[PDB]
There are 2 protein chains.
Amino acid sequence: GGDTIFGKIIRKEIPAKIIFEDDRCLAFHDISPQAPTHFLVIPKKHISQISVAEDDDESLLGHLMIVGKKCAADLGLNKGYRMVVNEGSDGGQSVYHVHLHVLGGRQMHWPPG
Amino acid sequence: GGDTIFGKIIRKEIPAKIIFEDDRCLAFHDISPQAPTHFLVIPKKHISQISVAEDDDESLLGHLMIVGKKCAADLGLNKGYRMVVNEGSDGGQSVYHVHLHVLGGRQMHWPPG
């Protein structure tokens, strides 16, 4: 799903620690974890960034969160977690393929960066 | 729309600087901003936290993000921003009514708290 490292992962061209997959999204552990549990849920549709998401993508985006909340429970995150979407330079988006970060396993702090 | 602070804001009982409102959500400025621009997008329907969101809530959740990105564009966040949903204690969720944080106007750092 795209010309980024995330597309190669969806195409199983390179390995990743896959947590969940369905016909429209993929959840896998972040290769550079920022908490004891740090995973990503990404759509298979290549949406480069949240800023260009069409209105029609609405339920799909909601799907990423539902899948994220479910994956978090099965990863033992019963005390809480933080969901994050980064947009552009100021947002610190590392890959231009929409991705929802889910982090937990430790006390997350405020401000969120 | 609920038993919390946000329920009161939705019912216009306590003031808030509204950026956007529709039949499903409300977007307003955070009173303790963590960036030059910092606003919240909450559903009018009272979901206490994302971990208890139902499968049917996916359109509403994705709607929070579609509204957040639109509002961010309207607020002139062209360099980027970060969206955050906090869950439970470890997530640093203090208000028990699902909210989405949209922060921008400065460089956001890694990790996100």
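The residues of chain A that appear here are 14-126 by Swiss-Prot count, in order.
Per deposition record, X-ray crystallography, 1.8 Å.
Each Cβ is built from the backbone N, Cα and C atoms, and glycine gets one as well.
What Swiss-Prot records for A:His112 is active site, tele-AMP-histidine intermediate, and it gives experimental evidence as the kind of evidence. A coil conformation is recorded for A:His112 (active site, tele-AMP-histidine intermediate) in the three-state DSSP classification, outside any helix or strand. Counting only same-chain residues at least 6 apart in sequence, those with a Cβ under 8 Å from the Cβ of A:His112 (active site, tele-AMP-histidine intermediate) are A:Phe19, A:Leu53, A:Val54, A:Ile55, A:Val98.
What Swiss-Prot records for A:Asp43, A:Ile44, A:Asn99, A:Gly105, A:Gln106, A:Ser107, A:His112, A:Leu113, A:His114 is AMP binding site, and it gives experimental evidence as the kind of evidence. A coil conformation is recorded for A:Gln106 (AMP binding site) in the three-state DSSP classification, outside any helix or strand.
The domain 'HIT' feature in Swiss-Prot is assigned to A:18-126.
As a published mutagenesis entry, A:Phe33 to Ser appears in Swiss-Prot alongside the note: Loss of SUMO-specific isopeptidase activity. Reduced to three states, the DSSP call for A:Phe33 (mutagenesis position) is strand. Neighbour list (A:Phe33 (mutagenesis position), Cβ cut-off 8 Å, at least 6 residues apart, same chain): A:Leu39, A:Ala40, A:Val54, A:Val80, A:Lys83, A:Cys84.
Sequence-distant neighbours of A:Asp43 (mutagenesis position): residues of the same chain at least 6 apart with a C-beta under 8 Å from its C-beta are A:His51, A:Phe52, A:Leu53, A:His114. Classification of A:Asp43 (mutagenesis position) by DSSP places it in coil, neither helical nor stranded. Quoted from Swiss-Prot, the note on mutagenesis experiment A:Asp43 to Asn is: Approximately 50-fold increased affinity for tryptamine adenosine phosphoramidate.
Note: A:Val97 (mutagenesis position) has non-local neighbours A:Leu113, A:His114, A:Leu116, A:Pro125, i.e. same-chain residues 6+ apart with C-beta under 8 A of its own C-beta. Record note (Swiss-Prot) on the mutagenesis of A:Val97 to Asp: Loss of dimerization. Strongly reduced adenosine 5'-monophosphoramidase activity. A 110-fold increased affinity for 3-indolepropionic acyl-adenylate and a 100-fold increased affinity for tryptamine adenosine phosphoramidate monoester.
Quoted from Swiss-Prot for the published mutagenesis A:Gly105 to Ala: Reduces adenosine 5'-monophosphoramidase activity. Around the Cβ of A:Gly105 (mutagenesis position), a 10 Å sphere holds 19 further Cβ atoms from the protein chains shown.
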Exercise. About how far apart, in whole Å, are the alpha carbons (Cα) of A:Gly105 (mutagenesis position) and A:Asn99 (AMP binding site)?
Worked result: 6
Seminar exercise, completed: Excluding its own, the Cβ atoms lying within 10 Å of the Cβ of A:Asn99 (AMP binding site) add up to 26
Exercise. Looking only at Cβ atoms, how many others are within 10 Å of the one on A:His114 (AMP binding site)?
Worked result: 22
Seminar exercise, completed: DSSP composition of the domain 'HIT' (A:18-126), residue counts helix/strand/coil, works out to 32 helix, 28 strand, 49 coil
For this session: Measure the Cβ-based neighbour count of A:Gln106 (AMP binding site), defined as the other Cβ atoms within 10 Å of its Cβ.
Result: 22
